[PDB]
Amino acid sequence: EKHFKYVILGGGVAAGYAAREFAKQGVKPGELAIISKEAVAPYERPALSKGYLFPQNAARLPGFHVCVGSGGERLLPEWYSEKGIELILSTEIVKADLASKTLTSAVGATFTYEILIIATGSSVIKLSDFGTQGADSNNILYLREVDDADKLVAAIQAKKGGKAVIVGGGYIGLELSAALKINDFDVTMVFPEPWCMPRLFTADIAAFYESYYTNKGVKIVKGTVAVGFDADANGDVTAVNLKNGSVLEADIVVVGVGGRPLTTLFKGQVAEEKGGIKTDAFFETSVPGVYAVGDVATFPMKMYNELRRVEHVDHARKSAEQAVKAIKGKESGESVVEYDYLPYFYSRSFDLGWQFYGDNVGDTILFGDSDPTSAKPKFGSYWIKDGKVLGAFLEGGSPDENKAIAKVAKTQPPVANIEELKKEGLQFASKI
Ligand SMILES: Cc1cc2nc3c(=O)[nH]c(=O)nc-3n(C[C@H](O)[C@H](O)[C@H](O)COP(=O)(O)OP(=O)(O)OC[C@H]3O[C@@H](n4cnc5c(N)ncnc54)[C@H](O)[C@@H]3O)c2cc1C
Ligand SMILES: NC(=O)c1ccc[n+]([C@@H]2O[C@H](COP(=O)([O-])OP(=O)(O)OC[C@H]3O[C@@H](n4cnc5c(N)ncnc54)[C@H](O)[C@@H]3O)[C@@H](O)[C@H]2O)c1
């Protein structure tokens, strides 16, 4: 039975960035523990679907421990022990009782706390959820944690030069389709929607990336779903059966069909909304002394005057920081300001890299070029509602251009002339 003044439950992005903030805020040896079911210290999860899969110069632990993903210092296991912050690894909590402030591990150990930070992130929706036949065949893989990534690297090696089917057209789908093609697989991506990345992309943006990918040799099958998987006598996947009637041969299948916030330990004990744990502007739940951050939190997004849940990395880092600031502020008598987040999303495919800021609401225009067979692609999009820019996307931007579009999203400037916005889209951003 161990007690700590502060317990972070989960050892991911938000956990690590919260530890770093606790350090900055003066935490003392013996005050803080992090409990994680993973066997390693907090790391930059984004590396797992990018640099981890590169066929050379790949990312590997301990290189991508937090906080190197945002250009900060690296927090190795030794940083935590030198600060007297205890890492309790390979420990999965299976029961949380918020009244008695007690956590229980699968093996029966118990942990009590005074303040709890719920940083349990998301799990992955699985094809067993859809009732897809044969979905338990071997070499049908999902990607969330570094153990998953290691299985994937192992399959990439064992099936070298084979066929991969990627089930899903979101973030995992785009990144993994690219990764498998770069590792010399024949790759087909399958999804039900009419264009990829429906959670952000417009039809116009999606067409650029889908043409890019098919020019690289990736096949895309839209408007269908998997209905079953053939397997061999060892139970290893051999083929994906589609609802449209097509059967795709496959040595590896990777699935990216959505994440789910891991809130199940807390059902009934805290207020929920939009699938996550409802919080205030300081990441406090409906239970005092219990905070939720990162992917599990539904919080007030001040600039859009709405409750939202964000399932991306920038928010996991900044929410973690805000929570610790609020906790420390409450212990002194000190005021903290309400979280004021600008959504920042990004991804990379092959030699492409885009950034998006703000809100994808209103009607869209493109600017730049747009031609996927251009020497060096560089184009963007503005989302315009009520005469003002609410969202901005840019592929191929310099650091100054990226900062400029972020300033557009943050300040929501009015648009006088649309044709002058489309010719000179970034001149507009730079004048803001
Ligand atoms: C492969 C991959 C690539 C990504 N890349 C990007 C990207 O490029 N850009 C971007 O904006 N976003 C990206 N994301 C999303 C981003 O990483 C998440 O928003 C971020 O990790 C959320 O941080 P978190 O702390 O809330 O959760 P997570 O980092 O998932 O951390 C949750 C932690 O809690 C542990 N946990 C859960 N339940 C328990 C329990 N019961 N007991 C003990 N431990 C538990 C988990 O094992 C894990 O350590 C990506 C996600 C994935 C999966
Ligand atoms: N660059 C990034 O921001 C980035 C990269 C990797 C992962 N992630 C995160 O990791 C989590 C997992 O990503 P994800 O791509 O699984 O989810 P996502 O929410 O980004 O995409 C879900 C996708 O599942 C597909 N889908 C739904 N039903 C399906 C079906 N029946 N059959 C085939 N496809 C179906 C859709 O094409 C949809 O695009 C999310 O939180 C995501 O934000 C983010």
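We're sticking with Swiss-Prot numbering for chain A, so the shown stretch reads 4-435, in order.
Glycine is no exception: its Cβ is also placed from the backbone N, Cα and C atoms.
In the three-state DSSP reading, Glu41 (FAD binding site) counts as coil. What Swiss-Prot records for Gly14, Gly15, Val16, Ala17, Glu41, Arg48, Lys53, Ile96, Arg147, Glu148, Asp298, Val316, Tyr349 is FAD binding site.
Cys70 (mutagenesis position) falls outside any helix or strand according to DSSP and counts as coil. Swiss-Prot gives this note for the published mutagenesis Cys70 to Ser: Slight reduction of catalytic activity.
Quoted from Swiss-Prot for the published mutagenesis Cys70 to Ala: No effect on catalytic activity. A C-beta separation below 8 Å, combined with a sequence spacing of at least six in one chain, links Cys70 (mutagenesis position) to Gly19, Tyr20, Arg23, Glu47, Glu76, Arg77, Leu78, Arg320.
For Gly72 to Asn, Swiss-Prot lists a mutagenesis experiment annotated as follows: Slight reduction of catalytic activity.
Swiss-Prot lists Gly172, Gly173, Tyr174, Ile175, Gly176, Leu177, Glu178, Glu196, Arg202, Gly261, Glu314, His315, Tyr349 with the feature NAD(+) binding site. Every protein chain considered, the tally of other Cβ atoms within 10 Å of the Cβ of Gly172 (NAD(+) binding site) stands at 28.
Under 8 Å, Cβ to Cβ, and six or more positions away along its own chain, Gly176 (NAD(+) binding site) finds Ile169, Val170, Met192, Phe194, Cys199, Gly259. The secondary structure of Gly176 (NAD(+) binding site), as reduced to three states from DSSP, is helical. Annotation source Swiss-Prot lists NADP(+) binding site at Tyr174, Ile175, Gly176, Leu177, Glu178, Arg202, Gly261, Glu314, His315, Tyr349, citing experimental evidence.
Under mutagenesis, Swiss-Prot gives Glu196 to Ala with this note: Reduces catalytic activity 2-fold. Counting every protein chain shown, the number of other Cβ atoms lying within 10 Å of the Cβ of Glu196 (mutagenesis position) is 13. In the three-state DSSP scheme, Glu196 (mutagenesis position) falls into the coil class.
Annotation comment: Swiss-Prot describes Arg320, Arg351 as L-ascorbate binding site, evidence class experimental evidence. Mapped onto three states, the DSSP output places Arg320 (L-ascorbate binding site) in helix. There are 25 other CB atoms within 10 A of the CB of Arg320 (L-ascorbate binding site), with all protein chains counted.
DSSP assigns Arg351 (mutagenesis position) to a strand segment in the three-state reduction. Here the residue is the original one, but Swiss-Prot notes a mutagenesis experiment at this spot, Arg351 to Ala: No effect on catalytic activity.
Checking the recorded positions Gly14, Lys53, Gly72, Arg147, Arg351 against ligand 2, none has a C-beta less than 6 Å from an atom of that molecule. Put simply, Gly261 is the one of the recorded positions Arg147, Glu196, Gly261 whose Cα lies nearest to the Cα of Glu314 (NAD(+) binding site). According to DSSP, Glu314 (NAD(+) binding site) is assigned to coil rather than to any helix or strand.
Rounded to a whole number, the distance between the Cα atoms of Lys53 (FAD binding site) and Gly72 (mutagenesis position) is 12 Å.
Neighbour counts of Cβ atoms within 10 Å were taken for the recorded positions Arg202, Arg351; the minimum is at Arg202.
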